[PDB]
Every structure is written in C-alpha cells, then in structure tokens.
Amino acid sequence: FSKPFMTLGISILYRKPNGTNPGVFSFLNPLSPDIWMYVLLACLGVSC
Amino acid sequence: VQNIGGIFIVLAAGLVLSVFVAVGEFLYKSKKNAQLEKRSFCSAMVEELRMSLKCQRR
Amino acid sequence: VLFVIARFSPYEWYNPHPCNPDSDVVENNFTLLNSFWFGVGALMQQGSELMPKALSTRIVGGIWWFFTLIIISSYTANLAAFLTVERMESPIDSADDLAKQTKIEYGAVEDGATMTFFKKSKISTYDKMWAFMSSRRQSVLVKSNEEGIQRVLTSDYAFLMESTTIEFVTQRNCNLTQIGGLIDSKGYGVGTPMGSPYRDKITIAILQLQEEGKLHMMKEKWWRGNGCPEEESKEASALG
Amino acid sequence: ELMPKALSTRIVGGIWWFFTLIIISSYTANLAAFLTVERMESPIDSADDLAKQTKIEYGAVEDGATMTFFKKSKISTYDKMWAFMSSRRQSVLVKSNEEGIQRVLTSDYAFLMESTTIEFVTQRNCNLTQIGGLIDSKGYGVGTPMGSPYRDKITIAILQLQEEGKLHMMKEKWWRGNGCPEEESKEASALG
Amino acid sequence: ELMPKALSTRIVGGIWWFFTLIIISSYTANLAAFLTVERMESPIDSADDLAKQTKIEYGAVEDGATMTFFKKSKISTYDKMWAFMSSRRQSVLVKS
Amino acid sequence: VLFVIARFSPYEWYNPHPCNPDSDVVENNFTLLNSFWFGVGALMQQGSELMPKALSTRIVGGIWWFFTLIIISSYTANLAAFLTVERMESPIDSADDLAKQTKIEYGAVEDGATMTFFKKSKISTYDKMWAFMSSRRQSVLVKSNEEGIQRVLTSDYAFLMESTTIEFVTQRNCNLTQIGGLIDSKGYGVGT
Ligand SMILES: *[C@@H]1O[C@H](CO)[C@@H](O)[C@H](O)[C@H]1NC(C)=O
Ligand SMILES: *[C@@H]1O[C@H](CO)[C@@H](O)[C@H](O)[C@H]1NC(C)=O
Ligand SMILES: *[C@@H]1O[C@H](CO)[C@@H](O)[C@H](O)[C@H]1NC(C)=O
Ligand SMILES: *[C@@H]1O[C@H](CO)[C@@H](O)[C@H](O)[C@H]1NC(C)=O
Ligand SMILES: N[C@@H](CCC(=O)O)C(=O)O
Ligand SMILES: N[C@@H](CCC(=O)O)C(=O)O
Ligand SMILES: N[C@@H](CCC(=O)O)C(=O)O
C-alpha cells in the first residue's frame, strides 16, 4: 500500500437505549401495590 | 472529618447567625420600651438589669 | 448556647397560670440542666417537651435539629455497608506492627537461614526481633519447617516460610494465608563442596533447562496442588 | 407524654434513648443486609456464570459430544469449566443422560447436554428447564464409515425426506409437545 | 396530642407503634437495595468486561482487517473475544 | 398554607384558656411564625407542640409528614448506596489483575530491563503482559523514567518501573503506590 489517508482504529457499535425516565410512582415500588393497600387497610381498621 | 465535617461549620453558622437575631430581638422590644416611657437607652438598661436578676434557677 | 440565648432574648419568659389572670411572677423553663436535656433529647430524635419560643432560640433548635438529622441517618447508612461489603481483615501487616504484639510468635527454624537473617539484622525492627526470638528460644523458635506449619493452624502462631514454599502451603491448605511483604530476597544455589569440580557442570545445566524454562514447567505443576476456590460467596448475618 | 425531671430519671432515659437509637438504626441497617444479598444473587443463566460460582455441582457426560467439546474448547471460561471437569471426575461427569437427569432433579447438580433432549426434558416432569442459552450449533446427522458408498445415497434420501417435510411432521409425533405452562415468570423484587 | 391512658388503650397504640417501626424501617431497607444495585449496575464500556459476557451476540465481519486483528491476537481480552467468534460460526460472524 | 387555612377554618378560632370555661377571646395558634417551626420540626422529624386539631389542618401536616418520611428515608438509602459501592471498590492487586485490564494500559521505560524481561518472561501472566506491550508499543514504552512518572500522573497507566526508584517515588510523591511487590528481584552492579 502507500499511505494512511483515513487512519483509525476499532471501537464498538452498540446502543442499548431502553431506559429513559421512570417518572411515575417509583417510590411506591419498594414494598408492593399489595402492601400499600393492605397497610392502609390496617390503619383504617385499627383507628376504629 | 473529611467525610461529613462541613456540617460542623453549618452547625456553627447557626450559632453565628442566631447572635444577629437575638440582639435583634432585644433592641426591638427595647424600642417598644422606649416608645412608651423611656427614650432610647434608659429603656435598654432596665430590662437587661433584671435579666441579671435572672429569677433564681434552683 | 441555648442557655445563652434564653437569658438575653426578651421574646422569652411567659407567665404560667393561663387560666388565672395576670399574676406577675416571671418564668421560663430554660436552665442549663434543661438545655443539657433538650439537646440530648433532640440528639436521640425524641424532643424533651419544650418548644423554644424565640425565633433566635429556634435557630438554636432547628440547626441542631438539622445536625440531628444529618448525623443519625448517616450512621444507619454506613452501618449497612459494614454488614454489606464486609471488608474482613485479620490484618496485622508489616514488620513493625507485627512486632508490637507477641501473639504472632515468630516461627523460625533453630540454626536456620531465617535465623542468620535475624541474627545479623541491621534494620531496627528486624534487629529487635532478635531480642525476643532468643528469649523464648523454647517456644518462639520451632524445630523444623513442618513443625512451624502445624503450630499456625493450632495456635495463633506464625511461621516463616520461603515465597515458593508459601505458594504451596497456601495451595495445599486453602484456608491459610500469607501475611505481609517480601522480606528476604535470595536464591536456591545448588550445593556442591568448596573448590568443587561440579560447579560449572551443574551451572550450565540449570541454564540449559531455564532456556526452555524446564525449571518453571516443573514449578507450575508441582506448585499446582488442590483447587483453593479463593473467595466464597457470602450471605447476610443476623447480628450477634 | 411522660417526662424525666430529676437527673436520675434523666440519665437513665437518654442512655435508654442511646440504647434505643442503636437498635432501630442497627435493625434498619441489618434488614438492608438481608435484602441486598438477595438482589446481588444470580439467576446464573449463562455458562460463564455457571462456571465461576462453584455451587451447582456442574457436570456432563464422559464419552459424549459435550466432554470432547470442552476437552477441545479454546474458550477460557469453557477451558475454566473443563479445568473443573479436569479436577473432577466421574463424580460429576457421571454418564448417559439418564444418570444426569437424576442428580439434577435430586441434588444441586447442573448437567451439560444439548438442545433437543434438554428441550424434551422441559416437556415432561415440570421441575427442570434449560438454564441459559445455546452455546454452539452441531447437527443430528447419520454416522457413516469412511469412504463407504452410502453417504451420498442417504444424504439425497434424508434431504428428500425433508422435501417431504417429514422431520417436522414426526417431530410432534415423537415430542408430543407437552404441558408445563412455563411456570416461572416472577420473583424479581418487591417485599410483600 | 393525645397519648392513651388506660392500659387497654395503651397496648393497642404500642403495638400499632411496633408495626410502624417495622414498615418505616423496611421501606428504607429495600429502597437502598434498589439504589445499591443501580450503582452495582454497570453499562459496559471496555471490551474487557464485554469479553466475558457472551450474553450479547457480538462479533465482526468475516475476512476483515477487524477480524484478522482478533485472529492473530495474543491479548487477554481479545483472545477470549476471538475464542468464541470462530467457534460459533457466521451466525454471529457476519459478512457485511 | 397552614396560616392561611388557620385564617379560614371553622375549628380554628377556638378559644384560649383550655381550662377556663370563660375567656373566649380567640386563640390563633397557627401563626405564620408558628407554621415555620411546625413543618421544619417534621422536616427534621422532631415536631412542635402545636398539632392540627381542625380537620382541614389535619390533612395538611399529615401528608406533609409523608413528604418528609420519604425524603429523609430516600436521603438515607442513596447515602447507604453511595457508601456501599465505594467500599465495593477493590482496585488491582496483581499484575495478573492488571494483565487483563486493557482499559488500564501499561508499558515501561523504553528498552529497559523489563522490556527485555517481559519479552523473555516464560511466566504466563508476564508473557501476555509483553504481548500487550507489543500491541500498543508506539504509545507505551516512553523514553525515560520521568516520562513514565508523568503519564501515570496524567492518565491511567501502570509503568512497570523498578523498586529502588519506586521507593524513591513515595519519598517525593505519595500519590503513587506499590500495587503488588517485586515481580523479579535483581541487583544494581557496575558494568565492566
Ligand atoms: C429496547 O426497546 C425496543 C423498542 O421498544 C425493544 O424492541 C427492545 O426489545 C428493548 N430491549 C430490551 C427489552 O432489552
Ligand atoms: C482462630 O481460630 C483458630 C481455630 O479455629 C485458633 O487456632 C486461632 O487461635 C484463632 N485466632 C485468634 C483467636 O486470633
Ligand atoms: C416435580 O414436579 C411435580 C409436579 O410438578 C411435583 O409433585 C414434585 O414434587 C416435583 N419434584 C421435586 C420438587 O423434587
Ligand atoms: C501529587 O503529590 C503532590 C505532593 O505530594 C501534590 O502537590 C499534588 O497535588 C499531587 N497530585 C495529585 C494529582 O494529587
Ligand atoms: N449426539 C452426541 C451423543 C449424545 C451426547 O453426547 O449428548 C454425539 O454425537 O456425540
Ligand atoms: N478496512 C477493512 C474493512 C472493514 C473492516 O473489516 O472493519 C479491510 O480492509 O479489510
Ligand atoms: N534499570 C533497568 C531499566 C528500567 C527497567 O527496566 O525497569 C535496566 O537496567 O535496564
């Protein structure tokens, strides 16, 4: 050959962009939608 | 000390800045004492004297 | 400082007997011993009873209440990590600190090549090793290499082994570690007599086997003992 | 509502508070421990994971396709797990896939095998499934002695038997698709 | 404002206190367990950690200057990369 | 908002003197000064003496509690997460640890003894370390010791230098440690 007119190396072609923003209830997520009902069920019941 | 220790400055600054308003409380009610009977300065002494009376602790 | 502000602020002393009229006795709840309790009572996230009435006193409470909140949740936060990360060490590391305590009794073969290092040691820590190696000559100085290995597992005894002998005693006994640095630095000269005719004949033969690395191809497999799955996957511990 | 007033009541309760301040902050920190090491666990669904955590007793057949592959694999983790199989023996290699099924079902044993059988393992006896992914691609063909005049005869015969499409016709006739309605689509998070 | 008197009314609140100790504490625990494994979550940037996870289908083009770099490679990561690429086949080792 | 609700609430403008049946001349507990020290006390989780009695006001601070309950806990959790993973940070502790980290480059002084030694190392780790030195050979293997002092101090680089100078580096710069100890031990001699 003669000369490197467009000298370079190798990188990786990829994205994986799937996560953007939760936004919605996510502080709700640690216990359960079962629990947040059922814990508030108890407080409504025990206050009687 | 490196890990959190700037809060001690934020601690002490609360002890700094409270001085500014505590003396602000004294002279402003002294103004109300100087509005009714006293003038400006014979107000600010006579409640400060009975602060030294300090209504014995125990 | 809570007592300081309480004895200078006028927006302060408020009369008890609310139900009864004026009653010119003058009282505020603040003393030093009270403020000794409200600061601790804030520090334990409890609150005594007292609510400071001046805003100047509320600077004293609120900044302390903020300093309350910063410290205590930070305490919980780190205390997870010690349970979680569990950076376990039975450390004692260098030449110096390992000589500060004598539960780490220096195992060395009597009349040993280790001994000759500790006998003429010129480094101040290593010189002071020889003060108490010869003292407990009975106990701290073992009879042989295999003798010193057995004492480490039984006692909290510590025995000195060469780097490649370290290599296989850790390999044959996977729950046994080397601790510290690379103290000695010498080699395994093959023994011929004084003025021997057998020097250069054995010398070049070593160099001819190190040419392909025969000594290391021998070294890699004779120092390939058991498995030793180096680190093991842990699990959370209920606190004891 | 209660109040320590004199010092003997004070010094108890505050240190009792200091006793208190430990325990809850201890308890929160240690309940944090028993959750993170649940979530830093591993649904190991790859051979590379299954090699490293020496837990799942993982074996194969001796004298089979799989043994010879990992005997001759130039892949490091596969060389790594072959070094486990080198360090191990008949102990995990047991043989003859029926010997493999039993240790998987009864013990923590993991069995290196190939697709269509492990496929048919998923079909009955709904406790066992393919853990991971297809590493390579071999193929079921007919063994043939060297230079025998049958190879090209049967290759035309098999391919025209595939031009029938009979292979996938008698697939379900000899796999019978099966039950086991997937049984595993939960347990990620969310204390309940 | 109100604390119970009257041991009957005391105990009910005290156990109700005991419950809200746990749920406030339990919430704080697994919230960390989310937010710890998020920091444990690492988007791969090296070829090094990418050389061990075969969970991504990765490869290169056949007969490539990219390819023959891996083919003549003697390098720790790039060995393990080229270890499986020839070994799977053109399924991952594309022609375009 | 607490003050404004306390200007317009029916069960607010209740009397003072809770013990006297008389003296109705109104009580207005929630001031704009008092509502400051109320919510901050819940924000610091200490609370003030003044609790909502009006049901309008009781919905205010109660959900304001649910603000502070989350934020203080969420403040704890990321702090418990941040202090976890920095303790989960374990750096390289071997050349073998560093023989794989292609992202963490390594060469030496150009044409020094290591450039000979790694090239003739029949030790499997250090053999492959020469291969990495072989690959990026233009970038790695700087001209002198100072240049390799320099590029560790300006990049991620390991610079396989010599211990007698390493034990001088910490005498001037304790930015720079000794990961591992003494791949090979040698001796300075005068060359006749
Ligand atoms: C990422 O998002 C795309 C588009 O919604 C989706 O097709 C793909 O499966 C996602 N990747 C995952 C879930 O790994
Ligand atoms: C550690 O335990 C072993 C036996 O389990 C014992 O021999 C050794 O003395 C112990 N080390 C201590 C107490 O430092
Ligand atoms: C296998 O599955 C059957 C039905 O799903 C079940 O009855 C049996 O206990 C399982 N075997 C186990 C759990 O070892
Ligand atoms: C290196 O150390 C010197 C003194 O020891 C110091 O002045 C300098 O800031 C350090 N460099 C870095 C990047 O920390
Ligand atoms: N089909 C395999 C035999 C069965 C197995 O090894 O799983 C072979 O050709 O070797
Ligand atoms: N430039 C390459 C082709 C592109 C590639 O392989 O990445 C070659 O000449 O082979
Ligand atoms: N001191 C070495 C050079 C530096 C090195 O290789 O570490 C020599 O004599 O060549």
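So for chain C, numbering is Swiss-Prot's, and the shown residues are 577-816, in order.
The way this entry was determined, per its header, is electron microscopy, 3.8 Å.
Each Cβ is built from the backbone N, Cα and C atoms, and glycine gets one as well.
In Swiss-Prot, the entry for mutagenesis C:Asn751 to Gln states: Loss of glycosylation. The structure shown retains the original residue. Its own atom aside, the Cβ of C:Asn751 (mutagenesis position) has 7 Cβ atoms within 10 angstroms in the protein chains shown. In the three-state DSSP scheme, C:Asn751 (mutagenesis position) is classed as coil.
All protein chains considered, the CB of C:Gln621 (variant position) has 19 other CB atoms within 10 Å. Natural variation at this site is recorded by Swiss-Prot as C:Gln621 to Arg, annotated: In RNA edited version.
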Discussion item. For the C-alpha pair, I'd like the distance in angstrom between C:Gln621 (variant position) and C:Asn751 (mutagenesis position), rounded off.
Written reply: 45
